[PDB]
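The structure under discussion appears below in the form of structure tokens.
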Amino acid sequence: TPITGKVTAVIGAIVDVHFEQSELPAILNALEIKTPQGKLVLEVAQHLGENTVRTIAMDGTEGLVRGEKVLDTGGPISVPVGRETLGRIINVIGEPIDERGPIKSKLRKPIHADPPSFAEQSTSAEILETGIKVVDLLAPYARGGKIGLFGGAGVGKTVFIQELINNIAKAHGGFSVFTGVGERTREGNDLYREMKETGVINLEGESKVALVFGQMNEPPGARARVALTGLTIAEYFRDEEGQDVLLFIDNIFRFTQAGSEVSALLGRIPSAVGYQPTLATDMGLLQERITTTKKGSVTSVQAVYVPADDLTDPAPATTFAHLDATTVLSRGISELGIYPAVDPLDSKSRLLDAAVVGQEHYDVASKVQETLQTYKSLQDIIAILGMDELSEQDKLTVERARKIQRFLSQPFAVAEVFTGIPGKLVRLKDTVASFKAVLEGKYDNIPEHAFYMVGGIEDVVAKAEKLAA
Amino acid sequence: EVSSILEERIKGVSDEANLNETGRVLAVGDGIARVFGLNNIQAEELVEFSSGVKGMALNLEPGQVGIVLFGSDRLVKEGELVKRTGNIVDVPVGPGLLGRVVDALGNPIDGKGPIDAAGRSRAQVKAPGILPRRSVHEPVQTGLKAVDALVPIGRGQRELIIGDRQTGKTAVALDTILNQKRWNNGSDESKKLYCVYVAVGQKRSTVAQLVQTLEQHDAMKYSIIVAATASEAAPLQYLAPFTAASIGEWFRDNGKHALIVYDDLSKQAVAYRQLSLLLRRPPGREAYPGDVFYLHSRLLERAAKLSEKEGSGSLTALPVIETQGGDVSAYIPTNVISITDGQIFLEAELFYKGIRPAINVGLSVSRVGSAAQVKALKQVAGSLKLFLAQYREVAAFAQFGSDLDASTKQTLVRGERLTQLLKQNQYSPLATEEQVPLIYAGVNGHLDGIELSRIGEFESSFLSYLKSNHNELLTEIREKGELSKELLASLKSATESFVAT
Amino acid sequence: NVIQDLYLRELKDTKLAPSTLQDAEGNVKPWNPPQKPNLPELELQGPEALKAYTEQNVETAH
Amino acid sequence: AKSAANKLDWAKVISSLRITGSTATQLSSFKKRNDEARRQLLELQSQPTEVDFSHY
Amino acid sequence: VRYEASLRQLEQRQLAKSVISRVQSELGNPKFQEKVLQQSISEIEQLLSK
């Protein structure tokens, strides 16, 4: 609504406006300050009374002159949704930053949208196999699920997601949303190029993927509502189109982090580690706007930049709570050179059950877990005294486990450049078989190096021959 | 249709309000409103903001009374009038809550029509006094043999399930609920525990899976599910355990026995933290406000075995606290540990080791002890504690791998078999009448001989064998609940007979 | 008053009646009744097999 | 019934052990076990053979 | 049954938008004047009854 105001304060990117008329926009309304930098979009976040709101600014605030005229756009920012989104990279505002000009708008929807109700929930049970051995063996995914990754971001974390895109999303087909909060601009450009190359984006034709990209150069405040914008695009697919989607979020640490930055400026008493007090609510709301309703099933992949790789940090901790499966990837396992670097004793899925994937799968997994846990248990003893000073029975276990550890590496085709090894995807049925044999020590008689950086059991057998020469 | 009747009801709400207290919103933001006015205002009062948002009031200041919204502030706006409900927060309490999922304000969120409520009650209700309490003497069997044996559950007891994040954390509790099917299905009202599962801070999908699991085992026909999903307001989350407690009290008051699982209180603390810090209350220790102990304690002390003059009522509680990184010295875990009467420490390493359910028996205590342990089960598991304790000591020495003497290896061999005996399949509790034999066998060392690998096979077979032959014996274990000389001899003979299979 | 006016006018003047079955059919599973899948047949009729089995099967040791 | 058939079945398996040969006896037993186990699981599977025209 | 229940909800939200249309009609009319007089006199009766 045309409500003039003046800019009382510009304390960071948290401008405060003072409306001069007694008509006052409500909280989560949006305002445009028009400048020679065009509109700057701000969003009301507090009412501080005396006709003075305090607004988060979703665009950079450098150059603002106090008292500058504001005009209130009214209500939450309305992005444009449709299938016309597919084949666009859109800014937080909704601007087509892939410069395919104005997006043909159908319905433009408010960024803030209440999460669907308890009644609307529909529980999954699907098996989604990625053909990644470690994923398949340890913690199978499911369609509609919330998948989770933890560790250093784009230190292999980004690559993991890229492998997932490469596998899952061609098979899945249909709508898919990639939303990248605070990602490295060059990496995003690579993704854009790659997507166009793999035709998922075909700009000449139609694209069955849409993209939202928020660069890490984008101001902290902008980054906060990149996520909400992406979720709206997803909701249009989930609800209105009613076709199964995909969603990628990288990193949802950036969502939390962005909030913590603005929180201080906003005027909140800092909570532990310095995180915003509204950390629990904001994360909660976000993670319940990503869900599988009876209307539609949205498989989501969420990437958590764990700061200093401390899981005990409250922001990663509260993330762990809202995920349906996680596959924490550890720097230590990275040092061991195992790519994928998923920690095998720190993965879980509610889909790993002896009903869900059957007793035989579960039994296979049980033995892997036990073997590896023993190996972890004897790590102290191994270091202090030689392995020869361990019990003979234990030495068999240790040798088996060393083999299992090496076996778990699966070359990835997206990482084909980096590894220099052509990637291989191994069937879920094949994976269970391969591990079963190894657990029975069938192929335990050939070097650890044979198991190192190679795919399935058959490949190992062949690789023994290669080494033997 | 249905619409015409609904519109008729809507037309049927008229009649002017006299709004004896008003106040104008001014500082509002962060979902925490502060209104100026409200000269009359009870503390903890529920105030209806004119926008269809209701918010309880937790800070009364000589300027601006701080009313914490139960809604989102995107429907609130500056300078609104607020009308005091004139009732401190209250919930419908009744029998109809059985088989219903309800949100904090008692709206069925499973939408199985309006709650059949026999009363309303208030969120804060003072705990049962010293005088109206009688000592616990009523077992509660969780159907997890390790739990029953090591840390027996009774009625009116508070025992804290503590351990690392969602290590089937919910599932450990869920098993208890599931085993209460055996008595619950039964018509013995003196063994009827109506079960209230309280879920705070969990996403709607998690809750939905749980209620589905409960429906799968058809246990929802005795369950009440109080939920406060993570979407729902931090004030509503804070209020959520206390309104669950009152719902429990209706059962307790009726004298009917019940059990309330408070999963997870750790998220209540986060909620209270948010609430307090945006009520601008001075930051407490570890940022959790310093009166969290009082908050949690008052909640926990309302489960008790009421006196026989109070009709032997008993709400039983099981709090559940997630330990972040297993930090047992953290302020919130420390506070809860003190309040409770037991610890049921779950250890991640032992989970990975494949001891599921995973219990670090040294960090698990039941300070309310075997006064609530089944008399038969006390006899059989008498030296089980000693054996396990010896096993722990022996295991430590064994790590060094020095050539162990035969006495140490008697323990070691016995201990290994015991550990395998404890293990049980998740989502499949076992009948106590048929857990007493298994412990007899183990304690009377028959299994010590039997090879570790085939212990699992033996267990299955032993039960089948007892079902085949000594089903007269099993009936007696249920019926007489104390192993007499005759039962001990019968059982001894049966086990001996089954040694070679 | 205003409540009554709003109620009266809206309810009275706006009447709906359920949609056609054809549109409904689109939104639901239609069903065409399952057929009989199989009619079983005689179990290895003829003594050709039988005579073979009687003669062939012995497998007794010395 | 099905148990009578199976009692004779399993009794003969351990009888066929007694005298020489049993090379194809267990295959006969196996066919009978398979389909006998199928019909009992069928008979327990048995839904009401008609819709709820009362309730539904 | 599933579509039938859905159709009842659909009917209700359809009829909801008709309430919005009716709201615009009431506030347009000099019912906007006349019911304000009704409210005014009702407040006279009510507050005098205090």
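Following Swiss-Prot, chain B shows residues 44-544, kept in their order.
Quick reminder: no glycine exception, Cβ is built from N, Cα and C everywhere.
Annotation comment: Swiss-Prot describes B:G206, B:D207, B:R208, B:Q209, B:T210, B:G211, B:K212, B:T213 as ATP binding site, evidence class similarity to another entry. Long-range Cβ neighbours of B:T213 (ATP binding site) (same chain, at least 6 residues apart, Cβ-Cβ under 8 Å): B:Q245, B:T249, B:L253, B:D306, B:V363.
For B:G291 to D, Swiss-Prot lists a mutagenesis experiment annotated as follows: In ATP1-2; growth-defect. Secondary structure from DSSP puts B:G291 (mutagenesis position) in a helix. B:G291 (mutagenesis position) counts 27 other C-beta atoms within 10 Å of its own C-beta, drawing on all protein chains shown.
Within 10 Å of the C-beta of B:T383 (mutagenesis position) we count 25 further C-beta atoms, all protein chains included. In Swiss-Prot, the entry for mutagenesis B:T383 to I states: In ATP1-1; growth-defect. The structure shown retains the original residue.
It is B:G211, among the binding-site residues B:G206, B:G211, whose Cβ has the fewest other Cβ atoms within 10 Å in the structure shown. Within the same chain, residues at least 6 positions away in sequence whose Cβ sits under 8 Å from that of B:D207 (ATP binding site) are B:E365, B:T366, B:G368, B:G369, B:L389, B:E390, B:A391. Annotation note: B:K212 (ATP binding site) sits in a helical segment as assigned by DSSP. B:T210 (ATP binding site) counts 20 other C-beta atoms within 10 Å of its own C-beta, drawing on all protein chains shown.
Each residue contributes its Cα atom, and for B:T210 (ATP binding site) and B:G291 (mutagenesis position) those atoms are 27 Å apart.
Counting Cβ atoms from all protein chains shown, B:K212 (ATP binding site) has 19 others lying within 10 Å of its own Cβ. Cα separation, B:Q209 (ATP binding site) to B:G291 (mutagenesis position), rounded: 25 Å. When the alpha carbons of B:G206 (ATP binding site) and B:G291 (mutagenesis position) are compared, the span between them is 26 angstrom. Every protein chain considered, the tally of other Cβ atoms within 10 Å of the Cβ of B:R208 (ATP binding site) stands at 18.
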